[PDB]
Amino acid sequence: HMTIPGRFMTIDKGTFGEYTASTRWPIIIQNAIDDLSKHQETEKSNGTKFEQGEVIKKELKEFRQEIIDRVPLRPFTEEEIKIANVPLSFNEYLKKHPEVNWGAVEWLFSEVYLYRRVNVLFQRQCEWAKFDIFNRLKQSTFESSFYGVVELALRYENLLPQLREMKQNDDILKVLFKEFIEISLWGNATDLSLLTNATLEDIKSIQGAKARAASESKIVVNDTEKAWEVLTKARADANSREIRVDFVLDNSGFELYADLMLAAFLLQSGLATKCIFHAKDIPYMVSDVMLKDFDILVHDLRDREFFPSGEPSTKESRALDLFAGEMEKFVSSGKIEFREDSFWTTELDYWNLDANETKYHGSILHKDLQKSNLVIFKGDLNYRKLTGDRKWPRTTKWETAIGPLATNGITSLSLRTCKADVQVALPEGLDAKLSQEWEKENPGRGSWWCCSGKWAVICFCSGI
Ligand SMILES: O=P(O)(O)OC[C@H]1O[C@](O)(CO)[C@@H](O)[C@@H]1O
Ligand SMILES: [Mg+2]
């Protein structure tokens, strides 16, 4: 369209996307090679599995060099489409963008395509078809969040009786809503000052207020209040008892844990009656949640080698066990449901979460999501897909940036730590201010303030 900006490109000079494509992608692929080598160390050095692994390693090496060499992105072969169940969308994109190469291609398509090429290598090898080359990293990162994991578990156990009372009914509930929304937002970047308040009394205290203010000072667009209004009004409605909340997930580990905590909080307080979680169907963007990552999380909570909370009788051990158990209970009763869909791992932006997307599940998902009271989109990549990853002016109205999602009947909330060039909905002058501030310690990269992960946005749309 004449006034819709183009998408960020791997050749947009001076952008974080350009840096990502030229510098970060080769590192991620080399890391995968190294993690495959690491896994190899734990198995026999011959046989179909070991040999298949050596071959994947060699292909990953060549793939990394392809990115460095900036070669044209090739279509998936018919064999690859069949054996690895690749969506047909990629090849249609490539037909419409002839001879695009790593050196000059849309950042969004190419990043998604990168993980697809990696996954095809695994799916071809029978002994590796379900192996997650990012699992070692996912697990190591979550392992290192022990202190925060325990603090939140302690908090859940402490709050449980009070949440029940609240469900039986509020201004204290609003404070907790902000906390759980913000912890979900920041994920493993959450400061301990927020987490160390593990009782209602500590959360309401001066200390709690200061922690929330510190967090909120970095949330430059903050529509938390709008989501609060939606759920409280739904809870107060004399008619219709079902309150459905959806999570379009981002990272595994602590972020997924914080999302589960937010869901548990909503369920126990009456702000939700059912939460549905939407995961990726292949290893993706390194850390992104797959269905199996939820099972692994629950197992981790109970694993006293992984989370060494001490003898089973510590407050710490009991709280971890309690939460794992709660997760199993919620899944069995259907209060929490996990789903995966190939749509989330295609190149399609979320302007395709619309009835007009009739080929790759977009219309199917849109129709179902219309039924949600609140669809929460987690993290940066989801925000990129909501906005088309386009070069919008940074003051662009949120409703404009999200295209048909402004008017097609989905009520949405983006919780985005800012980690990419795309940025919209800012107040006049704010970009210049933050850019000047960030320019001090990052000469020539002031505009990268919204790529640093230090700031965040919380953006709401009614879908009407
Ligand atoms: O995990 P998130 O929040 O989706 O962030 C993904 C990060 O990786 C990127 O895809 C760049 O490689 C950006 O979206 C962001 O910097
Ligand atoms: Mg991610």
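Don't overthink the numbers, they just go from 1 along the chain as shown.
In case you wondered, yes, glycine gets a Cβ from its N, Cα and C as well.
Here Swiss-Prot flags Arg24, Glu111, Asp250, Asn251, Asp380, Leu381, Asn382, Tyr383, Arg384, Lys419 as substrate binding site. If you look up Swiss-Prot, you'll see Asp250, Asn251, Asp288 marked as Mn(2+) binding site, on the strength of experimental evidence. Here Swiss-Prot notes a mutagenesis experiment, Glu111 to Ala (Swiss-Prot position 110), with the remark: Strongly reduces catalytic activity. Record note (Swiss-Prot), mutagenesis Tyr115 to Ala (Swiss-Prot position 114): Strongly reduces catalytic activity. The unchanged residue is displayed. In Swiss-Prot, the entry for mutagenesis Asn188 to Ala (Swiss-Prot position 192) states: Abolishes catalytic activity. The structure shown retains the original residue. According to Swiss-Prot, the mutagenesis experiment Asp250 to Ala (Swiss-Prot position 254) carries the annotation: Abolishes catalytic activity. Among the mutagenesis experiments that Swiss-Prot reports, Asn251 to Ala (Swiss-Prot position 255) is described with the note: Abolishes catalytic activity. The mutagenesis experiment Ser287 to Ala (Swiss-Prot position 291) is recorded by Swiss-Prot, whose note states: Strongly reduces catalytic activity.
Residues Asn251, taken from the recorded positions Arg24, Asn251, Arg384, are distinguished by a CB atom under 6 angstroms from ligand 2. Listed in sequence order, the residues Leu249, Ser252, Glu255, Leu256, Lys280, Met285, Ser287, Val289, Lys378, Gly379, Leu381 complete the 8 Å Cβ shell around the Mn(2+) site centroid, once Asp250, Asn251, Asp288 themselves are left out. Cβ neighbour count for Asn188 (mutagenesis position) (all protein chains, 10 Å cutoff from its Cβ): 17. Annotation: residues between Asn169 and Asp170 (5 in total) lack coordinates; Cα distance 8 Å.
In this structure the C-alpha atoms belonging to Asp288 (Mn(2+) binding site) and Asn251 (mutagenesis position) are separated by 4 Å. Checking the recorded positions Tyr115, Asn188, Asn251, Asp288, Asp380 against ligand 1, the ones with a C-beta less than 6 Å from an atom of that molecule are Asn251, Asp380. A helical conformation is recorded for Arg384 (substrate binding site) in the three-state DSSP classification. The least crowded of the recorded positions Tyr115, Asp250, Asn382, judged by other CB atoms within 10 A of its own CB, is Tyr115. Calculated from their C-alpha atoms, the gap between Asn251 (mutagenesis position) and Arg384 (substrate binding site) amounts to 15 Å. When the Cα atoms are compared, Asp250 (mutagenesis position) and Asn382 (substrate binding site) turn out to be 8 Å apart.
Look at the binding-site residues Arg24, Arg384 and count other Cβ atoms within 10 Å of each Cβ; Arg24 has the fewest.
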